[PDB]
Structure formats: C-alpha cells, structure tokens
Amino acid sequence: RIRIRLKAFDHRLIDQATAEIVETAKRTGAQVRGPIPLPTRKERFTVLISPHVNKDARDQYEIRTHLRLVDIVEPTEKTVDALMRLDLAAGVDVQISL
Amino acid sequence: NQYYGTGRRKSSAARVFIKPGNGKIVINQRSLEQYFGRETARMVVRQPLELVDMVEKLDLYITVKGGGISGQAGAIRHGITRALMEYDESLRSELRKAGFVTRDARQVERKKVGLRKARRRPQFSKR
Amino acid sequence: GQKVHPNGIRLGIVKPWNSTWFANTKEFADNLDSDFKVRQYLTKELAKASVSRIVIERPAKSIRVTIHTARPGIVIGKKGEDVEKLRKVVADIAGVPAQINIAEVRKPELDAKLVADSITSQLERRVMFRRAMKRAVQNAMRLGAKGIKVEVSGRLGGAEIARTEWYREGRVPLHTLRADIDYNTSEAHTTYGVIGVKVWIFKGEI
Amino acid sequence: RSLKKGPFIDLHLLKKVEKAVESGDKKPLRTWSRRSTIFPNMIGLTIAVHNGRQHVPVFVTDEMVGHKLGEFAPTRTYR
Amino acid sequence: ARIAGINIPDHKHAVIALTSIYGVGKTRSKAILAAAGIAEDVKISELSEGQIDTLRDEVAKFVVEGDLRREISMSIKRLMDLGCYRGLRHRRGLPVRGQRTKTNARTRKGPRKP
Amino acid sequence: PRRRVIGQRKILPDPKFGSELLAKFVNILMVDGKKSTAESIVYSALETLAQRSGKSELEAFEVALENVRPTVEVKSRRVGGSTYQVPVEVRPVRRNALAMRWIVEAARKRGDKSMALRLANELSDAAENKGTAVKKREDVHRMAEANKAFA
Amino acid sequence: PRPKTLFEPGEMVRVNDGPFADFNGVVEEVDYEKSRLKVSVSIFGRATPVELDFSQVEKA
Amino acid sequence: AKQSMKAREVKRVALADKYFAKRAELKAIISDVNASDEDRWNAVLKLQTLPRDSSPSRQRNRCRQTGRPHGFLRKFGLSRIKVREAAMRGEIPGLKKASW
RNA sequence: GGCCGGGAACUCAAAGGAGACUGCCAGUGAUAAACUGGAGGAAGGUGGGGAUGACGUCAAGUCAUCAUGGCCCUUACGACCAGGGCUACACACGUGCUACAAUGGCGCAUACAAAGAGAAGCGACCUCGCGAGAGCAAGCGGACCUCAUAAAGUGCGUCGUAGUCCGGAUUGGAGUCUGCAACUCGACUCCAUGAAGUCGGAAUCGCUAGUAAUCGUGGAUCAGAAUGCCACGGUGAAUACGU
C-alpha cells in the first residue's frame, strides 16, 4: 500500500536507482513487492530554425520522460528509517507516498 | 487442446486459444452470424483451414482488440497460424509454403517534415 | 545552412548532458532562469580561468555547478576565499544554496574550448593567425588527440570580404556518432568587428 | 453577441448622458471610445465620435438598443 | 395543393412539402407535421384536405412567404434609414462581414466579366 | 522500369472462392480505398447476371471478357523525327487487365438509376459485343488497322 | 477540524512521528474524508510527498 | 527586439499581479447569474478605475532575454531559437534530438 | 462494472541483449568480384522508415532572434498612453478547404484506434434548454480522474437523374462562450435563404504500397480565436510492356 514513485527522464540513470532502493530496503526491512514500471513518456516538439524565413526547417527534439514505481509492501519502521534523507539518483524527483 | 497463438496485425492485439472436439466460431463473446456473419471476409477468420477439417472438429474462442476491423480480421488468421502448434508437424510446413505465419509489416509510414502524408509532395511547377 | 553540431546529436549516448535534473513544466521556468545569467556572471570572471564545461545539476530544492577548469589556483585565488565569493553572489540570486564543484582537468591543451579562445586571447593584437593556430594544432596533435579540424572566422587579415578556411589533421567524425569529438565557439569584439572561431578536436571511440 | 447579462459603457460616457437631460442643446459633445454602446436613455444626442482623425457627428434613434457608436462613426476612407 | 396561397406540394414527401415554403427550414418543417401527427414519409396522395385546414391554423402562427419578404426588406430599409456603416455597405456591392474580401468575396462582386 | 525490372505483386483473391482472376476486377472497380462497400455492389452486380442468364459465374463472365479481348493496341515508338503510332501485339496475359479499364469507366458513363444499375446493363451488353464499351474498343482497331505497317 | 486537522493547501506543517519526525513541509493536498494530509518533506533536497495524520504532524 | 518592449513586460507583470492574479472575485464572479439590478453593473464600474493594462488579457508570453513576440513555446518560456540554444549546448535536461 | 478473490500461464508495460552476414546450396561467370533463384526464419539481400546534408556554387536570405565596424537621431528618427490600421478592393496569381450526389443527403440500430495534453486549469453525475451550453459539483498537479459519445462501415429502409431531399456561400433575426472591450473586429450553435456549378480548354502537380485515395481525431499557440501545421488512427488499388 506504500508507494515509492520515481520521476526522471532517462532509463540509463534510473537503472541504478531501482537497484539502490530495493537492496538497502532488503537489509533493513526486506518487505517489497518489486519495481513495477510505467509507460515511457515522450514530449516531441518541431521548431523553426531559420531566423526570419522559410517554413521548412523543422528539427525534431524531445524531452524524454520515464517513471518507475517501487511499491514496498509493508509500512516498515526500518526501510523508511534508513532510507529517509537518502537517495543515490542525483537530479531526480523522489515521491515517497506513505 | 490448450495451447497458444499470437497475432498483432496493424496495432490490433489478439489472444488466441485453440479447442478441439466441439464446433463453434465465437469471437470475444460474439456469435458467428451476428457480429461478422454479414461483414465481408468471414472466410479470413477460417482462411488456411481448407486442407484440414475443423468446422465439425475444432471450436475457436478468439479475443482480438485494438487496431481496426480488418486488422482484427487479419489478426485472427495471423494468430491462428501461431496457434496451429498441436499438429504443427502437419501444419508449420504448409503455413510457410502458404506464407501464413508471416507478420506482413505494412506499417504506419511516419510523417516526414514537408512530405504531406509522409510521401506526398506539395504542387511545384516550373515557377 | 550547413554544419550540424555532432555535440547535440551525441549528448548522453557517449557524452553526458550539460544539465541534468528533473522539473515540471511549471517549475521549468525558475530552474532555467538561474542557469543562464549566473553562467553569464561565471563567464565574466572565470574567462581568464581556462574553463572547459559548466554542467549545472540542480536537484529539487538544491543546486550544484560542476565547473571544469585547469587553473583553479586563480579560481580559489588564495585560501579558497574567492570560491565563497562565487557562492555569496549566487545564493541570494536563486534563493537556494548553490554549491560549487570546481572539478579540474589534468590536461588543458586537449580541450575544444581552450583552443578556441587561445587565438581569441591573442586576436586583439594582430597576429598571423596560421602560426598561432598551427602551434596549438600541432601541440594538440602530438599529445594524443588523433584528429583535428580547426576554424577561424571574421575578416581575417584586416580584410573586408568574407573569408573562412580550415586546417585538417586526422579523423573528423560527422557521419559516425560512435566516435568522440568536441566543439566550442567564442567571439572577439574589438575596434574592427567580431573575429570568430570554431574547432573540431577528435579524441577517440568506444 | 457579447452577453445577455450586460453591455458596457465608459463612466465618462455615462455622466455625459446625465448632464444631457438636465441642461440641453448647447454644443456637439466629444468622446473617444467607439466601443461604448447606446442605451435608450440617450435619445437625440448629437455626439461627435473620434474616428482616429477627427470626430464624426452622430444622431440617436431608439432602434440603437444593442448597437454601437462606430456603426455611425466609421474609419475606412475609400476614394 | 393550397399552402401559403401559390406554393405547391409537388408530388413528393410531405416532409419536403413544407420546406419548399419560403419562411421555414430545418426543424420547423419537422415540427409542423409532428404537431399534425402525420408521418413524414407520406405523400400528397395521402395528405388530403381534411388535414390541410388543420395545417393552415398550424402555419397561422408564424410569418409566411410574402409576409417574410416584407420585414426583411423593412429591416434593411431601416438599415438604409440609419445610413450607417451597415447602412452604406449593402448597396455598394461589397460583402459586410469580417470577410477576407480582397479576393474571394464573389457573392456581392458577382461574376468576373468586366 | 529503367534497369530494376520488377514484376507485379500478388492479387488479394476473392473471399468467396480462391480466384486470382476475379480479384483484378475488384481492385480497379474499387475507388478511394473503400473495398468493403464496393465489393458488395460488385457482388450484387454478379447477382444481376446470374439470374439474367443462370448458367455459371466463372464462365458466364469470362465469355463477356474473352469476346472483347483486344488482340492489339497503339503506342508511340521512336524510329525517326516525329510522332507515329505503332500497332502492338498484346500478351494474352495483358489483354485481360487492360480490357477491364474500358468496362470500369462504362460503369461511370450512361447513368441509368444507380451505381449497381449503372454498371448492370453496361456489363450486360458487353457479353454480346454490341455494347458501347465494346464500341470504343474497335474504333481503336479502326485506327490500329489503318496503319498496320510493322512486321 | 482544528489547526493540524484543518490542514490547508500550501500551509506548512510539522512531522513528529515515523522517520519523517523532526521535519517540516507543506500540505499540497488535504483529505478530511480520509483524515490524511498530503505533505512532502525536504529529505536530501528532493521534496518527499508523504501522507501524515493530523496528530502525526503539527500545524506550522 | 527592443528594450522598450521588454520594458513593457516588467510594467505588465507588476500591476497585473497587484490585482488580477490574486483578486479574481471582483473581476470574474461578481457578474454571474444574479439579479439584473445595476449593483453588479456598479461592480464593473469599479473595474474601470483600475489600469486596463493590468488585465490578464494583456499577457504576452515573451522571450525573457530578447523579447520576441511571435514564435513562442510555453514549455520553456523561451523563443523558438532559444530551445535550440539549449538543445545544442545542453542547458536543458533530457532535451535530445528526436531521432525517430 | 476484471467488480471482489485468485494467477505469473498471457496481451500489455519497460530494460540489457540475443536475431542477418550473401552464412549455405547450384547454375553462370576470368579459381575473384557478382546477379539472382533453393532453404529455414519474425524478416533476404542498405528487413520499412528516420536521423547525419562531403568539397563547394548561388560573393543565394536575414542587421527584424542575438552579437557587432562605421553612420546619423541623441529637446529626436528615442520614450508614454488613449483610437484606427495590419482585418482595406474593379482586377491577377499561389497554396489549402468545400460541392458539383445515389459508391448519396437523411433517421434509427450497432462495430472498432493509437499518439498525447492537463492546475489563478482540464472537467465525471445531476437539473433544465429544440439546440449550443449555463448553474452546481467528484476526481485529478495524471496507464487510476477528465478531455473522450472517434467517423466513414454495416442493417433496415426511404427517394429515382432534377440544379435537384445535391451544395453551402450570402444575408436578416435571436443567442451560447471568452474577456476591460466582439461597431469597425472573434468562434460556434440555432432559426431563415438557398445563387455558381452536372468533371473544367492549352498547359501542368503529386505518387512505387498501407504509398494513392477517403473518413475521423489530438496537440503546439492561447483570456478567445484553424479549412493552417505538426503528429496519430481507420479502409484500402492501378500500373512501371520499355530508355
């Protein structure tokens, strides 16, 4: 019932983030349902590049988005205790919905 | 008996499952004559099965969603060719010989910039 | 209209991004606002400090700036008191404690930015630009970097008409995204115009 | 075509009407806002209304209940 | 046979017997025969005189062909009596809208003969 | 083509019976990507002939096309300095698909009441070779026999 | 409904129970029906939106 | 484009967020479905004394550096070349060229 | 009501990789290169597509994204605010949207997508309004909530080639929503009207397969304002004899 949502862009940096928070919870609480992912999220935007003319130069960029949900099974007073002010992933948005 | 198949024709996802003995053609709780018994290509739900005998011997409870009408009508023959696995010794050889296991990726052609419907060029004369 | 950056097509797959932190669309603004104008004030003072890249990674309710120079002895100045002077002029601007990472390079002369402002640091007084480049180009060639194509722009030689030329030495990947090549650009505004510079220095591969 | 719950008049276009009933025909009045409407309490008003160059004299009828000054104070000049 | 004086149901459905009348269109033509209770797929061969006087009181409520001809002309004559923007803009032969009238305004400009 | 000589891909056959012959008429009679509506009125057009005659369905229509197979047409071949039309011996295999183009426009012209009927009498008169769709065929043969020069 | 129980949007609160004890934060969302306050704690910088009861946190 | 048009927005953001960012009942709800006496007409009479520049209809989402009116995007708050100005030098996280 | 258990089979969800290279077989050909058939496979020859635009030409465009040498204004060409104009009109072209009907206009019954947006905002039910939508109000800073009832299709019919029950411009009347403000100058819904035109000359534009074609929708902008545009999805060809 306790949810740990993690919100970022790339799967190449969140992949060490789902490893650090299931194993450090295992040493203290050992009560988790496993990481259940979310569909990858795409924000594509075509933009004009020529400074004053020519509505043909549209280059596609995208700010990509990814979400992964940990969902520990039991409200443990040891998992949250050891992993309160602790998150390896840098430049990340953690959502510890208790 | 209780064995699996898979068809994914044009963004349409299927869940195929084979049954022997009884004969009925049910397509996701829908009957044979009501849902598709007047729609065109009611044979494409049974297409490869002329050489075998199934109408009296095999019943199929088929569930396909998504995509389109013909895509759900195409996945049902694409899914059954991954679901002819019980007599696959007498089925896998012909279904490549009749090319029936193939996916036929006539995909969505993505919109290139400028190319109107991704291949269509705007009208440009000599001036 | 030519010459796309191999930088922007290769960020992340081989070379890390110049900013990495999450934000919502609503706090996309205030995170963005701090980044430009203090790097503006960073490039005002650490212009002579020989810096290579400034990646700013500011987590939710936090900010860290990874300054990548080669002479931090003039950045810390003496006893590191000037590092806090970078910190006191940024804390009351963004309103968040902005910690500063001056993570240096051991090798200054194998950097795309330093060779760019090298000619620009000596462009003010009229130099034969070829030998000025040639020196740095040869130095960067023999020091291990296997490829270089180096650019200058403006009105070279006190000229009036348009002039640009490049000096090819080694490998230049622009159709192979796997290999490792950087690029930067600065400018020289003086009593005769803007005399500009690009570079493409190749490091390696997988 | 805006709202049944209310039209709009400027407050300066408001008290020009209240001074009208008490005093009377002296001079053609002057305004700027062509987007203030006409209510039935302004009959016979000789308002000259700014087109953007000068002021164009307008007379009031009582069909003008949801109708603006600028139908009678135009701007576009053609030949 | 005799609706609004001269206008005739020409041998067709009773639903399109009413829409042929000037002054009545999409949902009033459905409203007339539904208030008459007669089905829409029926013909003038079935519609007899015993309902057409029941039709006459039903159409006695609104404005009719020659009658609607007057007030729309009366309104634009009042618009001419205003002599205003929309007063002038009719008789010039130019369309009165927020129309891109610079090229494609051919309703008031007419055919491209001279 | 220029050098990359390609054939033609396969023809999606009739669902009623596995005939590649019938489908090549279904594809051209279809317009605008709508095969589902166009096949039924094609199938109803099969039910215009199979009760008018009552003989077959694979032979009752083949006789309507085999009696109107143009043994030759015209095209422009370069042998000098201008425009000349040369009589070209069509393949049996090519007589078929270029005959149906004459017939599918016959469904367009001569509007009788409706598309099912607008195709109906036009496919009917083609079986006896006196139809107007047959008429535009041999006036090309009037042109084709007027220059029979090449052997 | 009183102070902590009457949690408002954006109102800062105080946590004194669980690992989030000794921490302050704001209640972005409130749930009187579920008797739960949606407040996040500034843990290692990133706000840690967690649900705390009125008695689990104090009005600040 | 011009420092004066960028001098408009600092005046625009100021007096609008004096009234029309926080005080919304006096400008929106007070002429909803109530009686058509002239007291809610008196409510919009007070709406004339305030600056009409302070309305949120004035809102021109501008480039924060150079102030370009057309060709805008709200997801960065920037002009249409500034999103490339961070795409090619990496000043925005996750902003990758869509290689699809 | 997959709604409540149960399950880890399975669709889907998302990661690190496995998978394709003319590897193998035969003819031909200079034992080479190499084309293309035979095989199995998910795919067969760069499997479909995108991204990457060499040296360079037009000394092609932009000083109005920004920078910047000279030049001039620097009691003005700089600055401020309240209206108009950019929305002007005999005529011409360009690129788009709509019909010129029956494979159709219309009414009822019923079928099936992927992509994505969302907080001084997006809006489930409920009450009424011909309708459009107003008031009231959950959920939801999001695979859970909403937007969002996708249409052509199909079935029963209904009408029979007429400027027509085709078509939608124009214009008058009455309003819905936005917002200081809808005259000049918004959009939409509805009431009323219903002109041109029944495949368009020389000439010329697109296209090698889910392409063509037709039907439907979301999004960026944004108080409001798309037939534009960038993306998605539905059904589904002809023909490349030859240079």
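All chain F residue numbers match Swiss-Prot; in order, they span 2-152.
Just so you know, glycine gets a Cβ as well, placed from its N, Cα and C.
There are 18 other Cβ atoms within 10 Å of the Cβ belonging to F:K36 (mutagenesis position). Swiss-Prot documents F:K36 to A or E as a published mutagenesis change and attaches the note Defective in ribosome assembly.
DSSP classifies F:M116 (mutagenesis position) as helix under the three-state reduction. Proximity of F:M116 (mutagenesis position) to non-local residues of its own chain (separation of 6 or more, Cβ distance below 8 Å) is seen for F:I42, F:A108, given in sequence order. The annotation that Swiss-Prot gives for the mutagenesis experiment F:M116 to G reads: Significantly decreases affinity for its own mRNA.
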Can you tell me the three-state DSSP label for F:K36 (mutagenesis position)?
helix
